[PDB]
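First up is the structure itself, then whatever we jot down about it.
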Number of protein chains: 2
Amino acid sequence: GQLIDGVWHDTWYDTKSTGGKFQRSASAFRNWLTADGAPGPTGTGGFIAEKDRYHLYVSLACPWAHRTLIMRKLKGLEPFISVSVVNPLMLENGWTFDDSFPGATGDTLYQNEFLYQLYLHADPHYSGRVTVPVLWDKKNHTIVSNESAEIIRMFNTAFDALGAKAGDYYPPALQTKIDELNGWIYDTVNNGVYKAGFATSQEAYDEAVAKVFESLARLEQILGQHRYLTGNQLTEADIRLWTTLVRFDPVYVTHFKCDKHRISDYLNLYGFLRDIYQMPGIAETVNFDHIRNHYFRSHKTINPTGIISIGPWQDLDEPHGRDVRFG
Amino acid sequence: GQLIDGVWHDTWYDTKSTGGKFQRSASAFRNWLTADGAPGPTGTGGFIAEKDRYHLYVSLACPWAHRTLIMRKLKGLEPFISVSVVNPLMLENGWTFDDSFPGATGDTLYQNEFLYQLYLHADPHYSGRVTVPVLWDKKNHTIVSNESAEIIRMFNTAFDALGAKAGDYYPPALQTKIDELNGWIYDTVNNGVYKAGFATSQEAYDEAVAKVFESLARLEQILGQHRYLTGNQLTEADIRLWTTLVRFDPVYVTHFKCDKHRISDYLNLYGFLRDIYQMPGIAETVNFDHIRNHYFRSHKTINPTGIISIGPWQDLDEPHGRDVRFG
C-alpha cells in the first residue's frame, strides 16, 4: 500500500525506514467535527456540523469503517452524511473505486479511481497508509478525520442540535467502564485475531490464539450477567466488539485459524450478536460478500489460492430473548 | 515424491507425460498372507501365517495406515505383527524414519532412514508411489503388500487358527453392502475432502465441498437408523468412515476448509465417532500430534507458514449411549 509523496508505492512501502515516520503525515487527519466549529482536542476548527457538507468513504469489509456506518444509522445521520463504498478487493492499488461488485458504489463524489486520489487531493505530499473510513469535507475538499474511534464520537454528539436521534453511546456515567473495555478488547481481541491470523511462528500463533479464547470466555460471563457489556444500555464498546464478532465465523474462524469455538457455540455472545444484528437499520450495514471476498482474496500471503471457504453455518435472524431475559 | 527406478525424485515428477500412470508395478505389492502359504488371488505365495515374521510400517497420521493398526488391535494381532512408525513430516524425501518426535520409532528392523529404502531393498528398479502402510516379511526381506484394503482383509482370518481374537469385519453376508458403502464414501467424502482441500479453482472447491456435506447428511441419516453403517454389526466400511471422521474436526475442517459443520454438530456421526474411539485399545492408535503435524506442516502449498491451528474443540471420551439406543 502506502503513499510516499506520493507516489503510491505498490508495495515498496518502502525502501526500509532510513527516513522516516510516515511521517509528518502521521498526524495528518485528526480534526473534529463539532456543534459550533471550534477545534476539538486535536487538529484545527472550521468543521462545524451541518447538512450537505460531510461525506463517508467506507469499505463494507473493514470493521473500523463498519462502526461509522452503524453509528450513522443509530444516530439518524443519513440526512447529513452521504456515503461511498470502495470495492472489497484490495490489491496492489489498495482500496479502489471499481464498481463492478454489487454494493460497491464507485466514488460518488469525484469519480476518482483509487481512494489514494482522495487522499492526494487533500494533500498532494502525503506520506502514510491509505485507509477507510474517511470522513470527507465536501466544502473544503479535504479530510476531516480518518480515525474511526474519533469519527464515532463526532457522530455521537456533533449533530445533536441539528436533529440527530437522541442517543449517547459514550455517556459520562459509563465512560470509564467503556474505556477499560475498549482497551481490553482492542488488545486481546480485535487485534489478537490479527496477530493469530498473520503470525509467522507457532509460538506467536499460539499465544495470540489463546488470548482470543480467554477473552471470549470472559465476555461470555459478562454478557451472561446483563444485556450489553456495561449493563442494559448499548454503548460504543458493544458496537466495537460486535463488528469483530460479526466477522468471526465468516472469516476469522477458518481464515485466521481462530478455530477452537465458533461464536454460535457461546449462548450469550451469539445472542448479543443477533440482538444487535436485529436492531432496525443495522442488518443492512452488513454485507457478507464484501467481508468474505475482501479477507479471503486480499491476503495472498495467508491464503495463496484465494479460495473462499464455504463458511460456518448460521442464521442471525433467529429470535434471542435478550430483551426479556434480563434483567 | 516418487521412485523412478530409482532413483528417488524429491518433488519433480516432472516436465511431461504421454503414457502413463507408472507402471507395471502400479499394483506394486499385492501378495497375500494365507493360513497355508498358497498364493492369494493376486501375487505369489508363500507368505504363510505365523509368528515372528511379519511387520507393519505405518504413519499414525495417515488413514490407510491407521486402519491396519485398528484391525491389529481388534483382531489381537499384537503377538503376530510388530510395528514401525514413520515420522509425521513428509517433506522432499517422502516418509522418513527420522525418530526425534514422540511415538515415531525410526525403522526398528534395518534402521534405514527413508521409506523408499524399504521399497528399493525389495525392487531396485521400482517405479511408483512410496506409501504406508507396508506389510513386510522379515524372513525373505520383501514386502508382502502395500495395499491397505487387502492387508486388513488378510487380518480378518489369516491368523485365526493360530489364536487371533474372534471377529470378521468383511463377512460374506455383508460384502455387497460393504462394497457399495466403500465406494460412495470414497468418492464423496474420503477423497472429497482432498479435492476441496486442494482445489485451485473456487468452482472446483465449491463442488467438492458441497458433496462432502451432502454425504455427511446422508450418513447422519443412516446412522440414526442403527448403530453402524450396515446394521448392528461393525465392519470394515465403518472402520474406513471412522478413520476419516476422526481427522475431520482436527484437520479437515480448517486445513481443508471443509467448515460448514463440525462432526461434533451431528448427533449420530459424532456418537459413531465416540463409539469406535472408546472400543478397548482403539484410543491408543489415535495420535493427534502426528496427525495434525503431518497435515499442517507437510502441505506447504495449502498452508505456507505450516502453522498448526489450535483446533476445534471436541471430547471423544463422553459416553455415547449408542450401545443402548440400538436396536
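Since chain B takes its numbers from Swiss-Prot, the residues it shows come out as 2-328.
Per deposition record, X-ray crystallography, 2.0 Å.
The backbone N, Cα and C atoms fix where each Cβ goes, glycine too.
According to Swiss-Prot, the mutagenesis experiment B:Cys63 to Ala carries the annotation: Loss of GS-hydroquinone reductase activity. The Cβ of B:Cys63 (mutagenesis position) lies under 8 Å from the Cβ of B:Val133, B:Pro134, B:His295, each of which sits 6+ residues away along the same chain.
Marked as active site, nucleophile by Swiss-Prot on the basis of experimental evidence: B:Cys63.
Counted within 10 Å of its Cβ, the other Cβ atoms near B:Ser149 (glutathione binding site) come to 24, all protein chains included. Under DSSP, B:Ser149 (glutathione binding site) is assigned to a helix (H, G or I) in the three-state scheme. According to Swiss-Prot, the feature glutathione binding site maps to B:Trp96, B:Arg130, B:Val131, B:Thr132, B:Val133, B:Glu148, B:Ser149.
Feature annotation from Swiss-Prot assigns domain 'GST C-terminal' to B:172-296.
The Cβ of B:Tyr195 (mutagenesis position) has B:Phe257 as same-chain neighbours under 8 Å, each 6 or more residues away in sequence. Secondary structure at B:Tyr195 (mutagenesis position), taken from DSSP and collapsed to helix, strand or coil, is helix. The annotation that Swiss-Prot gives for the mutagenesis experiment B:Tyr195 to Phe reads: 46-fold reduction in GS-hydroquinone reductase activity.
Annotation source Swiss-Prot lists active site, proton donor/acceptor at B:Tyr195.
Annotation of the published mutagenesis B:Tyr253 to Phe in Swiss-Prot: 55-fold reduction in GS-hydroquinone reductase activity; the original residue is retained in the structure shown. Around B:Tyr253 (mutagenesis position), the same-chain residues six or more apart in sequence whose CB sits under 8 Å from its CB are B:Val194, B:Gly198, B:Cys259, listed in sequence order.
Under mutagenesis, Swiss-Prot gives B:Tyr296 to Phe with this note: 22-fold reduction in GS-hydroquinone reductase activity. Long-range neighbours of B:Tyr296 (mutagenesis position) (same chain, six or more residues apart, CB within less than 8 Å of its CB): B:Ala62, B:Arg248, B:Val252, B:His256.
Listed in sequence order, the residues of the same chain lying 6 or more apart from B:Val131 (glutathione binding site) and placing their CB within less than 8 Å of its CB are B:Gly2, B:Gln3, B:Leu4, B:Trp9, B:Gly95, B:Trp96, B:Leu116, B:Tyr117, B:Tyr120. Around B:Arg130 (glutathione binding site), a 10 Å sphere centred on its CB holds 13 further CB atoms from the protein chains shown. With DSSP states grouped into helix (H, G, I), strand (E, B) and coil, the domain 'GST C-terminal' (B:172-296) comes out at 94 helix, 0 strand, 31 coil. Residues within less than 8 Å, Cβ to Cβ, of B:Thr132 (glutathione binding site) and separated from it by at least 6 positions along the same chain comprise B:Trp65, B:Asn147. Taking the Cβ of B:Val133 (glutathione binding site) as centre and 10 Å as the limit, one finds 24 other Cβ atoms among all the protein chains shown.
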